[PDB]
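Trainee: I have a structure here, written as structure tokens, and I will follow up with some questions on it.
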Amino acid sequence: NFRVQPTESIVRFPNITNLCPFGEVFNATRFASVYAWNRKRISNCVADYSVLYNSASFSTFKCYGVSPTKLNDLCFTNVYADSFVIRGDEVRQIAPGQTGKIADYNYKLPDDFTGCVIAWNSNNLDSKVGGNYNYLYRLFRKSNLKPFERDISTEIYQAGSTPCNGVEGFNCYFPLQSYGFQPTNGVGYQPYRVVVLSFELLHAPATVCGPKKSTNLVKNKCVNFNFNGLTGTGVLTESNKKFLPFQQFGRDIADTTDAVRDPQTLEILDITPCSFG
Amino acid sequence: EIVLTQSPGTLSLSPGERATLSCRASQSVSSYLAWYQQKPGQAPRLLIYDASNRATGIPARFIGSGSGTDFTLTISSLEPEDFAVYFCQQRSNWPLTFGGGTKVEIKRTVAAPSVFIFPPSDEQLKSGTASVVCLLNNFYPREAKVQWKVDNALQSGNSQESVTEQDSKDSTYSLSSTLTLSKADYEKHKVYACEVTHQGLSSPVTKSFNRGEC
Amino acid sequence: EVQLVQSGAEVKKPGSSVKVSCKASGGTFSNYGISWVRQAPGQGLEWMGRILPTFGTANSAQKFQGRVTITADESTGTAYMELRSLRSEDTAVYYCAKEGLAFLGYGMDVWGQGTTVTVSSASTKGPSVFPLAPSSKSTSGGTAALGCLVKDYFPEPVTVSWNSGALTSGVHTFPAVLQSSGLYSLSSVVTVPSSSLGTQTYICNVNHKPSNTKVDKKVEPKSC
């Protein structure tokens, strides 16, 4: 019995589907103020975090819940993406268990945070001469924000115990404040666009996660195959057979797997066990 | 209502020295204090905000410090366009009150005021009002007293004073006082005079004229 | 760069109303925050109130409440500071300056230009130029001061020049002082060497614009 072992292993998966367009979240024309941030929700797609990591254009990519390199292996039910613009000296506040005026009651991250945060400097779009007054932030609030809560009300904050009646006055502050984004500003006062991905694992089946890595096929050699999960060994060769449109693999007499269709060319292959004995 | 008070009132120096202004707050503004500069016949412009942040375009010689109730604006090297009035505003809470001001002057050697007195003209005497003008010319410093003695009688409550700005060639001032009175009063008296008492004058100079005889 | 173009000078009467505008040059408003500051003649600065244009919030200081009303027109980018029951002590130069969204912090960085509001009960009267002859030719034998004295004109300003602008060395034009009657007055003297007296003739030409008066008073010695 010349029971040899396969030369190597080959994995083959279907073609890359919809590319899950993050491009409208990172290359958007205008972001939102930190007090009113976007929460675009992702769904069934193929998320490619690889380009995000090796982009060589971001300043902060500190990632908390999961390892950056395992992003393409773990698979999640749903993914969110928050987006806003803040100052340089304030990006340090976008982290679990942090305090300040823009992390405490502008954007609170939970302690058990599992997603992670991206931020890059853009002092060429959000900063114009004379000031860019399209970017506001709240600096007064009755109470602290609980994690992942949005507040956009603009009732005049009453600091004291006097009635205030909707106008500014003694101990009546306007809740919001503007960023004086001027080109001539040192780092730490310049705008910083921030995107916060928050992966969710809900009781529903996972629909959003990374692409599978296929490899080139080999014929008439003994290898270890993996076609959409089913694994084993055997020679792969063409066969004058047919499968129904919806059926991927067949099971022979004595109920064993005998032929599988590779999900790249829709071509039928027979898994003949490598000659033994 | 927070009351700000600046000190001193004039703070006159020389070009090239170092200035030090104070904006002693009444209450306790945390650190919100803005410094403005107003040149004569112009609008104020912001220099230092948040008590330490220099506004855009401001030269590096303007430095601010202080916190709580005592602040300070310091100019390291005075330049000819650094002589103006400086205001400080507390942006703590309603209402944003301002301060008094500090007219940063220019210092120079003490000068003696030239004195001229002009009797009323006969054209101006056609009506019932006669005005006598005593002119103080090219003196320094600003402080100078002018007092009238009509027939050696002290005149008060009827004269008005006007002083020019500091000259741009020799930093000397100029003063003019007017003796506003009726024709009947003018024709009832004989001798008019104005006296000038200045720091740079050894003795109070007094020039006089006799009514009609001129 | 933002600009704040403002209205022009407005002479009024006691008990009347004044409406100062502060149009934003560059289009419409944004999250600016605009405050109104006035400065009395020969005094400091005073803060009256502020408006939030886009968020629709505006009121004035407790001293000015019930009398001032700040409004805005976001379509035209123009803010108004209508002031009622004008009093004789309400004459000043009114400014408008953007100061950033919230009222604590940054400060007014871009100012307007000033809107002089003169409130009195007098009518546009021409100046009465009277000569200040070079009297008492005994001072120093080589120096002399002479000049005309503009009196009883309203309102400001009047511009005095000597020899049609050909003489400016040693020329002093004192600020106008408001008399009790309600009319202004200012002098204008020039220092002249005693040698030129009796050979050169000096003539001060006043130019009052409200009453378009052009007077030419030649100043001479004391009728010899």
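Just so it is clear, chain A uses Swiss-Prot numbers, and the residues here are 317-593, in order.
If you check the header, you will see the structure was determined by electron microscopy, 3.1 Å.
Backbone N, Cα and C atoms are what each Cβ position is placed from, and that goes for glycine too.
As annotated in Swiss-Prot:
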type: DOMAIN; residues: A:334-527; note: domain 'BetaCoV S1-CTD'
type: VARIANT; residues: A:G446 to S; note: In strain: Omicron/BA.1, Omicron/BA.2.75, Omicron/XBB.1.5, Omicron/EG.5.1
type: VARIANT; residues: A:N460 to K; note: In strain: Omicron/BA.2.75, Omicron/BQ.1.1, Omicron/XBB.1.5, Omicron/EG.5.1
type: VARIANT; residues: A:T478 to K; note: In strain: Delta/B.1.617.2, Omicron/BA.1, Omicron/BA.2, Omicron/BA.2.12.1, Omicron/BA.2.75, Omicron/BA.4, Omicron/BA.5, Omicron/BQ.1.1, Omicron/XBB.1.5, Omicron/EG.5.1
type: VARIANT; residues: A:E484 to Q; note: In strain: Kappa/B.1.617.1
type: VARIANT; residues: A:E484 to K; note: In strain: Beta/B.1.351, Eta/B.1.525, Theta/P.3, Iota/B.1.526, B.1.1.318, Gamma/P.1, Zeta/P.2 and Mu/B.1.621; May enhance affinity to human ACE2 receptor
type: VARIANT; residues: A:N501 to T; note: In strain: 19B/501T
type: VARIANT; residues: A:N501 to Y; note: In strain: Alpha/B.1.1.7, Beta/B.1.351, Gamma/P.1, Theta/P.3, Mu/B.1.621, 19B/501Y, Omicron/BA.1, Omicron/BA.2, Omicron/BA.2.12.1, Omicron/BA.2.75, Omicron/BA.4, Omicron/BA.5, Omicron/BQ.1.1, Omicron/XBB.1.5, Omicron/EG.5.1; May enhance affinity to human ACE2 receptor
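Give me the structural setting of these features: burial, nearby parts and distances.
Mentor: Within the same chain, residues at least 6 positions away in sequence whose Cβ sits under 8 Å from that of A:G446 (variant position) are A:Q498.
Taking a C-beta cut-off of under 8 Å and a sequence gap of six or more, A:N460 (variant position) has these contacts in its own chain: A:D420, A:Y421, A:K424.
In three-state terms derived from DSSP, A:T478 (variant position) belongs to neither a helical nor a strand segment and is classed as coil.
A:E484 (variant position) falls outside any helix or strand according to DSSP and counts as coil. Neighbour count (other Cβ atoms within 10 Å of the Cβ, all protein chains): 22 for A:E484 (variant position).
All chains included, 17 other C-beta atoms sit within 10 angstroms of the C-beta of A:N501 (variant position).
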Trainee: Relative to the Cβ of A:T478 (variant position), which residues of the same chain, six or more apart in sequence, are found under 8 Å away?
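Mentor: Sequence-distant Cβ neighbours: A:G485, A:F486, A:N487.
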Trainee: Name the variant positions, out of A:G446, A:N460, A:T478, A:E484, that lie close to chain B, meaning a Cβ-Cβ distance under 8 Å, keeping sequence order and answering 'none' if none do.
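Mentor: Near chain B, the qualifying variant positions are A:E484.
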Trainee: Write out which of the listed variant positions, namely A:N460, A:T478, A:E484, A:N501, lie with a C-beta under 8 A from a C-beta of chain C, sequence order kept, or 'none'.
Mentor: A:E484
